[PDB]
Amino acid sequence: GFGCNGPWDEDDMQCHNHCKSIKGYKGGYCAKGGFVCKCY
């Protein structure tokens, strides 16, 4: 979560680490044209 600005800038490990910090989750991915971040 909170790890993907968009085309100008973006990160995978940044948002991936956040989703991992939470228990029960697994991974993450940039949603909404890689502009938004979500965890699952």
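Throughout, chain A uses Swiss-Prot numbering, with the displayed residues spanning 56-95 in order.
Cβ from N, Cα, C; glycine included.
Copied over from Swiss-Prot:
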type: MUTAGEN; residues: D67 to A, C, E, F, G, H, I, K, L, M, N, P, Q, R, S, T, V, W or Y; note: Complete loss of antibacterial activity
type: MUTAGEN; residues: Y84 to A, C, D, E, F, G, H, I, K, L, M, N, P, Q, R, S, T, V or W; note: Complete loss of antibacterial activity
type: MUTAGEN; residues: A86 to G; note: No change of antibacterial activity
type: MUTAGEN; residues: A86 to C, D, E, F, H, I, K, L, M, N, P, Q, R, S, T, V, W or Y; note: Complete loss of antibacterial activity
type: MUTAGEN; residues: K93 to R; note: No change of antibacterial activity
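The mutagenesis positions listed here (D67, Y84, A86) include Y84, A86 as those with a Cα within 10 A of the Cα of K93 (mutagenesis position).
DSSP assigns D67 (mutagenesis position) to coil in the three-state reduction, outside any helix or strand. Counting every protein chain shown, the number of other Cβ atoms lying within 10 Å of the Cβ of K93 (mutagenesis position) is 14. Taking a C-beta cut-off of under 8 Å and a sequence gap of six or more, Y84 (mutagenesis position) has these contacts in its own chain: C70, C92, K93. Here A86 (mutagenesis position) is positioned 12 angstrom away from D67 (mutagenesis position), judged by their C-alpha atoms.
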